[PDB]
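**Student:** Sharing a structure with you now.
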Amino acid sequence: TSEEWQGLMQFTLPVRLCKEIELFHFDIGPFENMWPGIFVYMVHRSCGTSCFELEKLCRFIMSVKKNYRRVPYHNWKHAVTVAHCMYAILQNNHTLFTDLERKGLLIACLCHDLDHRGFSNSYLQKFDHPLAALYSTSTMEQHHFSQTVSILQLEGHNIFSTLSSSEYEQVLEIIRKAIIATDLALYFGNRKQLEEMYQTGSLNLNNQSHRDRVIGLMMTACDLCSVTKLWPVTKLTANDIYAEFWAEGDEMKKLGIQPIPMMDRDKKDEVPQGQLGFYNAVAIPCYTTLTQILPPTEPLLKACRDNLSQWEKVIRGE
Amino acid sequence: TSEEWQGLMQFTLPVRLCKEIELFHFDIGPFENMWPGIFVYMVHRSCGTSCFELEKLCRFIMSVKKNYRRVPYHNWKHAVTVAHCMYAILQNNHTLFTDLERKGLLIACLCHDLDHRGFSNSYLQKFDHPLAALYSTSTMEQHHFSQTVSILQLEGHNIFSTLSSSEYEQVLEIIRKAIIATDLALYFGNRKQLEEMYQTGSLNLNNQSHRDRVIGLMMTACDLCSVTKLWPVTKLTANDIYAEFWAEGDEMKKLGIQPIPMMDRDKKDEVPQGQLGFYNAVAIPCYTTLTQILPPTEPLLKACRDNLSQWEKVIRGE
Amino acid sequence: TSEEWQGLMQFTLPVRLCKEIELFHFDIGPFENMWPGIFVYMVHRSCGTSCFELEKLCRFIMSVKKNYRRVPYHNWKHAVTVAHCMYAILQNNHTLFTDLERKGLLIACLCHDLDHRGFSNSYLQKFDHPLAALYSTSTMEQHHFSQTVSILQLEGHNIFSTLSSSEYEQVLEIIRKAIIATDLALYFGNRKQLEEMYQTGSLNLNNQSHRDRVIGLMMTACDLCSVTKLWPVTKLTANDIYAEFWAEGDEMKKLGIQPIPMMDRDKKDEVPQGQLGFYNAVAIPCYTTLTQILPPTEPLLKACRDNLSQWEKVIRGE
Ligand SMILES: COc1nc2cccnc2n1-c1ccc(Nc2ccc(C)cn2)cc1
Ligand SMILES: COc1nc2cccnc2n1-c1ccc(Nc2ccc(C)cn2)cc1
Ligand SMILES: COc1nc2cccnc2n1-c1ccc(Nc2ccc(C)cn2)cc1
Ligand SMILES: [Zn+2]
Ligand SMILES: [Zn+2]
Ligand SMILES: [Zn+2]
Ligand SMILES: [Zn+2]
Ligand SMILES: [Zn+2]
Ligand SMILES: [Zn+2]
């Protein structure tokens, strides 16, 4: 049968990629057309070669790709990159997660920024964009999940068609919560709750609501994994992020609103200090808490620390 | 019937946009896919919800969009922007214009730069482009009108199919004259004639040839409305204009011809003085004469004056 | 018949282009949609109006165009530019080449960089790209020829369908050798052999292997013809080349490899000296040897010399 032929199959990347894709700080490279295969490979090692029907999976992937836009940062490359970080987390904590969670989170990551225009929730609200009237909170993130559901509903795109209805609902819910958790405004409270549950020892992965929070922190960690690459990758990626933000700052000014320094290209010279603030207030606490909860994710924190040092070095003029 | 269903319909933008689209200095925003709806809205308020069949109008709009190119300034966004300025002029002088003129000028504005390559008539002539052999004067502008007619002639694209033949010819002529008037080389003589007719009192909107001239000056004013936005929008848009011109300067140099300072990127430092020259010699006289003729268009002149002050401030180093 | 109608036909460019396209330093201009006609014109003057069936030729051209990518330098414009330099070489040495060679080399030039991603053979090897496993030497160049063959094999795309099988094989071999010769790593040995054969007088165009070498040097000369344009064109084109190389340098750094100064954007200030090195070590010897062998190609060498002077002038700060 078809599932039988698919069971005999092997999927394989070039040698260097098979070796280094297991590393947390792996970079997926500049060859766009290699990215779908990289993702299929990760799905097959982490989930199994029979979790998805291959023809369907590829059809789904190319449609997701088609629904990312050509913006400097929140693009198709970002999606696959975030998916890779989740792959590495899953592979290094491989006894903790169910099959549904594995399938779900990899898919959630690939879809997490679908149809991103390169603008924040804040700008949409101030512009008075139609999405802001429809989604009062987590505006873009609820749109990404809506986009995800639209793609699944396309003919020949339901990659979960083999699941029972009960499992289907579960996986879609895993996906929904995970995408919503990528709204950074929700991170601060989430990490705060996790830290306190961790310290007192109430934190228990057998409790669904705790488990949801931990997955949420995982999504933040993957979403921000730019700060966990080696310095040359981290510093170049920063160019892409500010290209987007500065464009939003321009648009704020066009609405007659002074944008914050983060989004203001007139404040370029103060980027290094702005990054330092970001690492101190957001990234280091993020990966510190995640390392506490999932000790094998420690390389993310180490790498984050190294980049913090590099930015300090920039500030000094060193 | 269909026209009856269309008569019950309402079209509406978000709240902020409904309010501020009436302002002369409105910016249509960075969300491209909102622009067609903005244009339909303007057509419905200024012309009426029964002037066009909606399905046809949208088909026409998307084809026009498809025939603008991806250049930094003379693009789809410019077209809708010029259309908005005409909307605001029409709404604030609402007793003067016929239905045909209203329909026509909004359509003319949307189509005024169709298939623009980002090069002036001058460069085409020097390059010896095939369009220059076909159109000895107003080369690009006669091409834009030809493009307009080709799109109308497409199946299901004749948005004026409900007009009588006599009215159809009239509207196409209104459109033709209006697009040709956007050739800035023709502006100088036109404004000169209008000024003198205005001063002596011979100017009379009941005279078709005077009326054509006034519409022509209206088209110039809309075409240049960049200089009538608030400073943050005006100054950022200037980036886009020079990106185009400097590219043309590069191409002049490749033909072995020294380009004028306007088109020469080696003269960046002298942009502020170049703008000052432009406002003094072209923009201020343009909106001054237009305000004389159509007093409600005065906010364009005020805004132009404010930007003139801003450029003086740049020159001073202030 | 159809070939008879095609025989009555004339193809013609605007006046300026008919005159200046015969010049070695001709620039094909910024109007993309003029480029196919320019190429057809060159084929018709150099080969004859009956060498190709026009409908087929155009179909082929647009498919080739479709298979070039949107990179800063190794793009569709580069392909037509390299084809033009071969045109000028062929027209000024018009008694030396067969019909097959003329057809072949113009086609080879148009296809020489098909599907170029903007990365060197070196980077592919270090990235461990699948093409590097398939093609151990001249990696990109064997890919360009493979792409060429795929396009020919498309229905209605075999522009050589009128040739006998024997002639078809010959032309494809001419094309294959010519594209492989564009691998610059092979140039150094090739020019070295040609120089020595030239000096001793063993060089003989009636010897197929010598003839192949001379064609190979011709391909290098066309491939590098950027350095043979007038200074304004040469200096602007240099921008495009470094945009590509610096991007590759970035990607080297992401692999953890320090790129050479040629590919490193941190070494911008040293570009003028880097060009000087390039002209001394590669370009001047290239066109010097070619001028020895084919004296009518002397204007390429003159122009190269003038650009060498310009770069020296840049270095001096003059
Ligand atoms: C969500 O915001 C961010 N995501 C990032 C991923 C990688 C690197 N940076 C990221 N940022 C980001 C966070 C904070 C800032 N802050 C500032 C503040 C002032 C100035 C002048 C610059 N940056 C910027 C980016
Ligand atoms: C039609 O030309 C222009 N349209 C504009 C719209 C907005 C802003 N500027 C516009 N320009 C324009 C007009 C004149 C100049 N002149 C110069 C001259 C010298 C230099 C160094 C720079 N600009 C430029 C743009
Ligand atoms: C194949 O390499 C090149 N092709 C060119 C075509 C036109 C102009 N330049 C070309 N180059 C090229 C050759 C050598 C260099 N070398 C360096 C070395 C150091 C530095 C700092 C800059 N350039 C660059 C381009
Ligand atoms: Zn997001
Ligand atoms: Zn994201
Ligand atoms: Zn125009
Ligand atoms: Zn215009
Ligand atoms: Zn090549
Ligand atoms: Zn090449």
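For chain B, we keep the numbers from Swiss-Prot: what you see runs 718-1035, in order.
Cβ atoms here come from the backbone N, Cα and C positions, even for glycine.
Per Swiss-Prot, the features are:
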type	residues	note
BINDING	B:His791, B:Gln992	3',5'-cyclic GMP binding site
BINDING	B:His795, B:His829, B:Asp830, B:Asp940	divalent metal cation 1 binding site
BINDING	B:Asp830	divalent metal cation 2 binding site
DOMAIN	B:718-1035	domain 'PDEase'
MUTAGEN	B:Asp830 to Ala	Loss of activity and of zinc binding
MUTAGEN	B:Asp830 to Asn	Reduces activity 1000-fold
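For each feature listed, report its degree of burial, its nearest neighbours and the pertinent distances within the displayed model.
**Tutor:** Taken residue by residue with DSSP, B:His791 (3',5'-cyclic GMP binding site) is part of neither helix nor strand, so it is coil.
Secondary structure at B:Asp830 (mutagenesis position), as computed by DSSP, is coil.
Of all the Cβ atoms in the protein chains shown, 25 others lie within 10 Å of the Cβ of B:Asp830 (mutagenesis position).
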**Student:** Distance between B:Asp830 (mutagenesis position) and B:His791 (3',5'-cyclic GMP binding site) at the Cα atoms, whole Å?
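**Tutor:** Distance between the two Cα atoms comes out at 7 Å.
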**Student:** Restricting the comparison to the binding-site residues B:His795, B:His829, B:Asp940, which residue's C-alpha is spatially nearest the C-alpha of B:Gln992 (3',5'-cyclic GMP binding site)?
**Tutor:** B:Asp940
**Student:** Enumerate the residues of the same chain, B:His795, B:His829, B:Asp830, B:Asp940 excluded, that satisfy the criterion Cβ within 8 A of the mean position of the Cβ atoms of the recorded divalent metal cation 1 site; list them in sequence order.
**Tutor:** B:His791, B:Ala796, B:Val799, B:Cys826, B:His833, B:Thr899
**Student:** How many Å separate the Cα atoms of B:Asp940 (divalent metal cation 1 binding site) and B:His791 (3',5'-cyclic GMP binding site)?
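**Tutor:** On Cα coordinates alone, these residues lie 10 Å apart.
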**Student:** Restricting to the same chain and to sequence separations of six or more, state which residues have a Cβ under 8 Å from that of B:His829 (divalent metal cation 1 binding site).
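**Tutor:** For B:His829 (divalent metal cation 1 binding site), the qualifying residues are B:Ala796, B:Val799, B:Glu858, B:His861, B:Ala895, B:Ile896, B:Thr899, B:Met936, B:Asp940.
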**Student:** For B:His791 (3',5'-cyclic GMP binding site), list the number of other Cβ atoms lying within 10 Å of its Cβ atom.
**Tutor:** 23
**Student:** Do any of the recorded positions B:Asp830, B:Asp940, B:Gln992 touch ligand 7, in the sense that the CB is under 6 Å from one of its atoms?
**Tutor:** B:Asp830, B:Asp940
**Student:** Sort out the sequence-distant neighbours of B:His795 (divalent metal cation 1 binding site) for me: same chain, 6+ apart, CB within less than 8 Å of its CB, listed by position.
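**Tutor:** B:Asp830 - these are the non-local Cβ neighbours of B:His795 (divalent metal cation 1 binding site), listed in sequence order.
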